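Student: Take a look at the following structure, please.
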Protein chains: 2
Amino acid sequence: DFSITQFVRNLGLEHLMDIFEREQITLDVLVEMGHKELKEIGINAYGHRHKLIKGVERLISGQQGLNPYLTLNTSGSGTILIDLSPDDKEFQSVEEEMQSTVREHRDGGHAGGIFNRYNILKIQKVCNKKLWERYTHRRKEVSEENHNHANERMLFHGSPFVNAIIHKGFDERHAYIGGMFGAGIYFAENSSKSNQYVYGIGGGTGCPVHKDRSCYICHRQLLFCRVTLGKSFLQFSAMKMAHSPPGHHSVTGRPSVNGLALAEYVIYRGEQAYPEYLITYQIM
Amino acid sequence: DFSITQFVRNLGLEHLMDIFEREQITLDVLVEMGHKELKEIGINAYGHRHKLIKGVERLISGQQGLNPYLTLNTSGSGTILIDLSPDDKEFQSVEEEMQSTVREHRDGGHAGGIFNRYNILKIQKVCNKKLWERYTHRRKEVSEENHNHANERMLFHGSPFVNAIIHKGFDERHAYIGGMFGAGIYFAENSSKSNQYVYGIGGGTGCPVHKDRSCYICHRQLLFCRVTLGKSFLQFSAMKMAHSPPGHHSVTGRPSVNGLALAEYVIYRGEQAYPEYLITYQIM
Ligand SMILES: [Zn+2]
Ligand SMILES: [Zn+2]
């Protein structure tokens, strides 16, 4: 509140403050205004606008080493969830992908429970500008390699930390070597495959409210994410691997005659995935 | 040649012709010039520039139904080939993708010849703005369906008509029901499979110079193309088609017992593929 007051006072233009107070002009707003905008709010004299613009230039550009522009302008960031309408084709296609990828697992519903299909409560698009910029920059880097192709896919992700993911993004620092391909972040083509990890590894102890892994009452959350796989390394046997193998950007576990029953995808960099859709559902 | 003269004479500005002759200004160039550009070439009077600009507006905007702009802007279109440097990362990535995807087929190199590695002579980027905009518009159309996911792959294509493809683009009107999945354009993830079709189905009659399908001497050509698959219908046995099945944008033929040996992809609309790279090579 007092920052713009100091800024204007240093210029000797405090007599303009009664305008800035009425238009709710803060310093983060002032740093984005030129001659046109300043004339709109009532700064009529050219000299006053010139002084204000030169002060803004001296602050933002003259002291860029301090990044004053980033201590300002912080507001407006964050995650917005936009609810899809069941009558739209986007919701219907997401639900079709969710339902049609269910499969019979080797374990008798021990981790994910027993069901044939889902009841989808709502689907939301996740919008976060900083996370999206991180993802697109990494995608550009990966596609500069691998002959101008990002090998981008849309894959399911199940975790008890979905809320943290949709606000801070994917992070490989939360992965550990206990995984089947090591310390990477895992994704699957099958929604039922990801449903096993919603309550932790191996299903954990079930829902917090029933302690039941097949609880048909408590809600569940999955993510449907854009994953940049780049040049993927195909593997059929388990590895305790910390990073992608040399020359590759991801690992693909393939279902052979023995071992894996379904395809699996692993990325060792959090910036290579973006959680586009958040799906809330129950198992039938 | 003469159109600029008629345009200038109709405005009563024929005395300006000597300038337009010196500066090689044609009508297609004139329609793109404003006050700044006209002032640059020495048309100093405001009235003359005003008359020229309003005449251009009356022509291009006043007769939009006859599309004079399309007639004037024909020049500059067409394909160009940009040679890749063997020392560049892109060339090496394409070469590795081609070499590492060689497989031994069910036949003993009857269609594509007998070999284990390629001798890549050159790789060329194909640039054509019209075809690129067509492909990008189709990609946006498909992405609006299939929950904001194009499902874009990089795949190999081989045919005796690549020269027509790089200038006119992929065209489904040349496809016929004789294919195993009907009248579509076929792509493969394995270079050696696409190599089988360079001279025609089953290798045709071999290279023109020798009529030899396993010729090690004559140059062969393949395309490495962006293919938009969207929602792909999985298939394991042959069934003929004129178009993709309802709700789907492409067909994926999968390996199976008594079925295919290697994966195949089929599209039924030409604008869903773009021939990004042209590769020419020798069979070793
Ligand atoms: Zn419960
Ligand atoms: Zn030959």
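Following Swiss-Prot, chain A shows residues 875-1158, kept in their order.
The backbone N, Cα and C atoms fix where each Cβ goes, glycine too.
Reproduced below are the annotations present in Swiss-Prot:
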MUTAGEN   A:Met1054 to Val  Loss of activity
BINDING   A:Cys1081, A:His1084, A:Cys1089, A:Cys1092  Zn(2+) binding site
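In terms of burial and nearby residues, how do these features look in this structure?
Tutor: Same-chain residues at least 6 positions away in sequence with a Cβ under 8 Å from that of A:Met1054 (mutagenesis position) are, in sequence order, A:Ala1112, A:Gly1127, A:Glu1138. Mapped onto three states, the DSSP output places A:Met1054 (mutagenesis position) in coil.
Annotation note: A:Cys1089 (Zn(2+) binding site) sits in a coil segment as assigned by DSSP. Around the Cβ of A:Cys1089 (Zn(2+) binding site), the number of neighbouring Cβ atoms within 10 Å comes to 18.
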Student: Need the DSSP three-state call for A:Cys1081 (Zn(2+) binding site) to compare against my parser.
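Tutor: In the DSSP reduction, A:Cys1081 (Zn(2+) binding site) maps to coil.
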Student: Using the recorded Zn(2+) site (A:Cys1081, A:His1084, A:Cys1089, A:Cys1092) as reference, state which further residues of the same chain have their Cβ within 8 Å of the centre of those residues' Cβ atoms, listed in sequence order.
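Tutor: The answer, listed by sequence position, is A:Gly1080, A:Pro1082, A:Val1083, A:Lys1085, A:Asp1086, A:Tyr1090, A:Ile1091.
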